[PDB]
Amino acid sequence: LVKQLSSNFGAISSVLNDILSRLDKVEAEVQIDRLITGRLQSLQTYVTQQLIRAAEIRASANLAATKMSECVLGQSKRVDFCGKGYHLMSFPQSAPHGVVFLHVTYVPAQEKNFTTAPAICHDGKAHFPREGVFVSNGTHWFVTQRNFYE
Amino acid sequence: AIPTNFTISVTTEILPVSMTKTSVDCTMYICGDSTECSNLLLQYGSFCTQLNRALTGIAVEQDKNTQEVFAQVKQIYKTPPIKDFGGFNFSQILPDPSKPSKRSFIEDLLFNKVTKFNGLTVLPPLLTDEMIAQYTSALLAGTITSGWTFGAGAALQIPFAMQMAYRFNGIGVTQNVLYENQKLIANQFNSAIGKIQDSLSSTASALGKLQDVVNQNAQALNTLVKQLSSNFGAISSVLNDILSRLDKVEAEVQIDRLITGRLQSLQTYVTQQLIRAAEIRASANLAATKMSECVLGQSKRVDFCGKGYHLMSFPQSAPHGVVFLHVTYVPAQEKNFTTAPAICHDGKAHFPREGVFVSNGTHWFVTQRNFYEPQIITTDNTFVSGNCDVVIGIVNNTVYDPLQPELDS
Amino acid sequence: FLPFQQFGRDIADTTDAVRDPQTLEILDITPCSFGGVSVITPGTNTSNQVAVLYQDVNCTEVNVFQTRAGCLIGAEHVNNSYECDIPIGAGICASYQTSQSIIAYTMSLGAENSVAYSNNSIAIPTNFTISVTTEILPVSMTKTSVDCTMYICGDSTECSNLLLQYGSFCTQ
Amino acid sequence: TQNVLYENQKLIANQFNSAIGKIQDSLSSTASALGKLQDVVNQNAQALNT
Ligand SMILES: *[C@@H]1O[C@H](CO)[C@@H](O[C@@H]2O[C@H](CO)[C@@H](O)[C@H](O)[C@H]2NC(C)=O)[C@H](O)[C@H]1NC(C)=O
Ligand SMILES: *[C@@H]1O[C@H](CO)[C@@H](O[C@@H]2O[C@H](CO)[C@@H](O)[C@H](O)[C@H]2NC(C)=O)[C@H](O)[C@H]1NC(C)=O
Ligand SMILES: *[C@@H]1O[C@H](CO)[C@@H](O[C@@H]2O[C@H](CO)[C@@H](O)[C@H](O)[C@H]2NC(C)=O)[C@H](O)[C@H]1NC(C)=O
Ligand SMILES: *[C@@H]1O[C@H](CO)[C@@H](O[C@@H]2O[C@H](CO)[C@@H](O)[C@H](O)[C@H]2NC(C)=O)[C@H](O)[C@H]1NC(C)=O
Ligand SMILES: *[C@@H]1O[C@H](CO)[C@@H](O[C@@H]2O[C@H](CO)[C@@H](O)[C@H](O)[C@H]2NC(C)=O)[C@H](O)[C@H]1NC(C)=O
Ligand SMILES: *[C@@H]1O[C@H](CO)[C@@H](O[C@@H]2O[C@H](CO)[C@@H](O)[C@H](O)[C@H]2NC(C)=O)[C@H](O)[C@H]1NC(C)=O
Ligand SMILES: *[C@@H]1O[C@H](CO)[C@@H](O)[C@H](O)[C@H]1NC(C)=O
Ligand SMILES: *[C@@H]1O[C@H](CO)[C@@H](O)[C@H](O)[C@H]1NC(C)=O
Ligand SMILES: *[C@@H]1O[C@H](CO)[C@@H](O)[C@H](O)[C@H]1NC(C)=O
Ligand SMILES: *[C@@H]1O[C@H](CO)[C@@H](O)[C@H](O)[C@H]1NC(C)=O
Ligand SMILES: *[C@@H]1O[C@H](CO)[C@@H](O)[C@H](O)[C@H]1NC(C)=O
Ligand SMILES: *[C@@H]1O[C@H](CO)[C@@H](O)[C@H](O)[C@H]1NC(C)=O
């Protein structure tokens, strides 16, 4: 925007005082009008870009507020909304013109291949887990939590 | 009213993700191959480079949108050669190895529905249709073979029927309903997919949300080009026709008239593109949100990923967009049952641990809220708190104690 | 062309074709090949070597690698894929690697992996790790304010009086 | 647990009814409550006047 003050826009000079100090009114008003049109257009361009950028910032701020409410104040069931992993808790940190969230997540680290089954027959009855899944270590059947071998 | 039967439905949600990456050269558009016009244009400073910058920013954000929507998986997963998925047929959404581009049948259907000299160019996307198809293949193979585990961390293999059992538990329906009705569920799923294929193969308007984006950008460019035909007060719209007949002094004035008009035309175009780009970005952010919370996980958000109780979703690529196939559980048939909030027994007030109390007119049962499956009311189904003189609408019945006959013998 | 037609025009009113005034044949006028020129470069704190992309042209009209993004000159084509560094377009990215030089390659989409799926095998985690990630979001931007009179006219009454003929353009 | 509601159902209904009455009293007395919508009306009207 400041650089635009250096443009002539068709005028004999970009410096308004240099136009006024050398030419009398009648034609000088024309030369000034050329600069007014160009500089006014420059401001309109600047303001339009700022309004669009401001809309972008507002969307980001709304997202940040949403995360603050549903991650720091609560616990998020939304996948990858507050970082990768199963969300536990988050911590806000301030930053210049922004906010930084530290997302604490639970990530499975080591796994084993187990044989499974959807149900077990006993006396003709079909037994299903109340919680967890059925696993076999190759000789014995166990019931264990879905997200942690126990 | 408690549902006694259910139907598995598949819905299609179509979202724009990107728009054509145009770039406009102000000198060739405004002046072309004319130095006199270019020299006049230089008196307007940076008006051009701010337009090249704005369009570059848009072009970059079109690739950012695609990457955030599709590039959510660190690895490219692939299905096994044996499709033992419990009766669920995925052959119409998985890559077809026989095509020159490994797209699914449905993706091929989607691509068949959506259809320079003045300084106006179109940049290629960074991610080709091949790269997008591979990404949707990886996301689909992960979803099918590992459920939601590939989203949080490592892809942990699980039988598909058990994965669906978890998805059913996630909506308040005990996993045993799925296994007892597994064949029915697989047949309903396969039929729903066939219906999706028939719709896409017959309803052209299905992809209107993406076609309109294509139309809006194309028309805008046509409008910009049409503006070269305007005089803007000059004796002629053709710059060379002005330069070849008039000498410098007045010709510079006639050229200035065209520069002002054409520069205004570009500014209008760029402003409209920035606003439209913001719209596309919001849509892409929504698509990425759905991808993360529907395909990689399971959504508890009502109507976020289609109507019904969400089970799973499948991404499909489309021209300048993404198509989600949302698999939902919808109650199908219901009966009128009499209910009660609690039952008095020995003065104790019994409440269900899970489910509600129902009566068929002669006997009281406890059943799941979302699926009629009557069980005998027992001490292992209900809990005691307080007594019958507080709860409004409490009824008299008996609660069977499974331990009593065990102690008598 | 019909016997009375001498010139053809495009949507922009530029000449599309002309009929030669001496020999009555039609010549199409296609403006000669042009395009944007982009420079692919590592930062100047690392190297002053660059590659040049001539957009949407063949390398004949201008070692040399023809891509659908254009003719890339100065970057060596490498068969090995990598993570995208400096994007070019159409699946091609470039980077500065090992002497050292600029390379061009088809970008990798991630490691290839298969899931050991079967109808009776489940993988259940036995251990876990607690990870912390950082998410950075903009919230605000500098609260600028611009005075149209000082910007446009400054300390000049004659200009201000002319500006008043434009009404509310400023106060908006 | 759902038993809390049933044991306290009368209290809950009375609190709900009172809260609604408070909403009515606020809307009947606080003009600024709908400012978010009035500003939209004002922004478009002024723009046309401009
Ligand atoms: C599967 O788990 C069971 C239970 O832990 C194992 O059975 C035990 O094996 C140990 C020897 O490692 C014996 O000392 C115990 O008496 C066994 N208990 C029972 C109840 O049998 C079984 O060996 C494991 N199998 C495999 C292949 O790991
Ligand atoms: C639940 O609804 C399904 C259909 O949505 C029923 O399945 C149909 O059953 C009839 C038997 O009268 C068959 O002729 C149809 O071919 C079946 N359709 C499918 C898709 O399998 C099912 O029987 C219903 N169950 C109950 C208990 O009402
Ligand atoms: C999954 O559904 C597709 C639907 O097309 C099945 O493909 C058809 O299979 C039948 C016989 O198996 C052929 O006669 C058709 O020509 C096939 N159609 C197409 C388009 O390929 C596929 O076989 C089904 N898979 C399973 C395992 O049942
Ligand atoms: C309500 O359900 C109960 C339990 O299913 C029904 O009682 C059974 O009725 C059948 C006849 O249809 C008898 O053969 C069983 O011996 C009954 N069992 C018991 C424990 O009483 C009862 O008839 C049903 N009532 C209605 C109106 O449907
Ligand atoms: C539910 O059962 C209780 C007791 O089994 C009933 O309470 C009796 O009500 C009658 C009539 O009001 C009294 O005369 C008895 O003295 C009460 N007995 C007890 C132990 O409180 C109660 O009325 C029954 N509810 C319904 C709806 O029939
Ligand atoms: C689970 O993983 C943790 C590391 O993430 C293991 O803790 C390490 O155990 C080794 C023992 O071999 C120590 O030398 C390391 O210092 C431990 N690291 C930390 C951070 O405490 C843990 O033992 C693993 N548990 C199982 C059952 O595999
Ligand atoms: C499970 O078995 C397959 C069979 O080849 C193997 O490739 C895979 O690595 C095994 N899983 C683990 C966690 O070792
Ligand atoms: C429940 O009873 C009402 C009583 O008229 C009836 O209109 C309604 O259709 C019944 N519900 C079902 C599912 O039949
Ligand atoms: C339900 O309504 C009937 C209407 O006559 C009434 O007699 C009965 O007591 C009511 N029950 C409850 C729990 O409100
Ligand atoms: C970039 O230059 C600065 C200053 O010379 C240097 O400190 C920094 O490490 C350089 N960056 C890289 C990636 O080498
Ligand atoms: C010109 O570009 C086309 C692009 O497809 C290429 O096939 C051709 O070989 C290039 N060179 C020519 C025409 O000499
Ligand atoms: C790269 O792969 C192509 C495949 O056609 C091959 O012709 C070429 O020689 C390879 N380059 C090197 C350096 O191996």
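Following Swiss-Prot, chain C residues are numbered 559-620, 641-676, 689-762, in order.
Header entry for method reads electron microscopy, 3.0 Å.
Quick reminder: no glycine exception, Cβ is built from N, Cα and C everywhere.
Under mutagenesis, Swiss-Prot gives C:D614 to G with this note: Increase of pseudotyped VSV particle production ex vivo. Increase of viral load in hamster upper respiratory tract. Produces more infectious particles when cultured in primary human epithelial cells; increases replication and transmissibility in hamsters and ferrets. For C:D614 (mutagenesis position), the same-chain residues lying six or more positions away in sequence with a CB closer than 8 A to its CB are C:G593, C:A647, C:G648. In this structure, C:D614 (mutagenesis position) belongs to neither helix nor strand by DSSP; it is coil.
For C:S673 to A, Swiss-Prot lists a mutagenesis experiment annotated as follows: No effect on O-glycosylation by host GALNT1. Under the DSSP three-state reduction, C:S673 (mutagenesis position) is assigned to strand. Over all protein chains present, the Cβ of C:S673 (mutagenesis position) has 18 other Cβ atoms lying within 10 Å.
Summarising the environment of C:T676 (mutagenesis position), the number of other Cβ atoms within 10 Å of its Cβ, over all protein chains shown, is 6. In Swiss-Prot, a mutagenesis experiment is listed as C:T676 to A, annotated with the note Partial loss of O-glycosylation by host GALNT1.
Around the Cβ of C:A570 (variant position), a 10 Å sphere holds 18 further Cβ atoms from the protein chains shown. One natural variant named in Swiss-Prot is C:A570 to D, and its note says In strain: Alpha/B.1.1.7.
For the natural variant C:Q613 to H, the note given by Swiss-Prot reads: In strain: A23.1.
What Swiss-Prot notes for the natural variant C:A653 to V is this: In strain: 19B/501Y. Annotation note: C:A653 (variant position) sits in a coil segment as assigned by DSSP.
Neighbour list (C:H655 (variant position), Cβ cut-off 8 Å, at least 6 residues apart, same chain): C:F643, C:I693, C:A694, C:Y695. Record note (Swiss-Prot), natural variant C:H655 to Y: In strain: Gamma/P.1, 19B/501T, 19B/501Y, Omicron/BA.1, Omicron/BA.2, Omicron/BA.2.12.1, Omicron/BA.2.75, Omicron/BA.4, Omicron/BA.5, Omicron/BQ.1.1, Omicron/XBB.1.5, Omicron/EG.5.1. The unchanged residue is displayed.
C:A701 (variant position) falls within a strand segment according to DSSP. For C:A701 (variant position), other Cβ atoms within 10 Å of its Cβ number 8. Where Swiss-Prot documents C:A701 to V as a natural variant, the accompanying text is: In strain: Beta/B.1.351, Iota/B.1.526.
Quoted from Swiss-Prot for the published natural variant C:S704 to L: In strain: Omicron/BA.2.12.1. Of all the Cβ atoms in the protein chains shown, 16 others lie within 10 Å of the Cβ of C:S704 (variant position).
Residues near C:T716 (variant position) in space but far in sequence (CB under 8 A, at least 6 apart, same chain): none are found. In the three-state DSSP scheme, C:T716 (variant position) is classed as strand. Annotation of the natural variant C:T716 to I in Swiss-Prot: In strain: Alpha/B.1.1.7.
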TODO: Compile a sequence-ordered list of residues in the same chain as C:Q613 (variant position), six or more apart from it, whose Cβ lies below 8 A from its Cβ; state 'none' when nothing qualifies.
DONE: C:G593, C:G594, C:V595, C:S596, C:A647, C:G648
Task: Chain B contacts among the variant positions C:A570, C:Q613, C:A653, C:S704 (Cβ under 8 Å) - done: C:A570, C:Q613, C:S704
- [ ] Have a look around C:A653 (variant position) and count the other CB atoms within 10 A of its CB, chains all included.
- [x] 27
Task: Short-range variant positions relative to chain A, from C:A570, C:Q613, C:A653, C:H655, C:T716, with Cβ separation under 8 Å - done: C:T716
TODO: Name the one residue among C:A570, C:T676, C:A701, C:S704 whose Cα is closest in three-dimensional space to that of C:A653 (variant position); these are the recorded positions.
DONE: C:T676
Task: Mapped DSSP class for C:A570 (variant position), helix or strand or coil - done: coil
- [ ] Among C:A570, C:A701, C:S704, these being the variant positions, pick the one whose CA is nearest to that of C:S673 (mutagenesis position).
- [x] C:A701
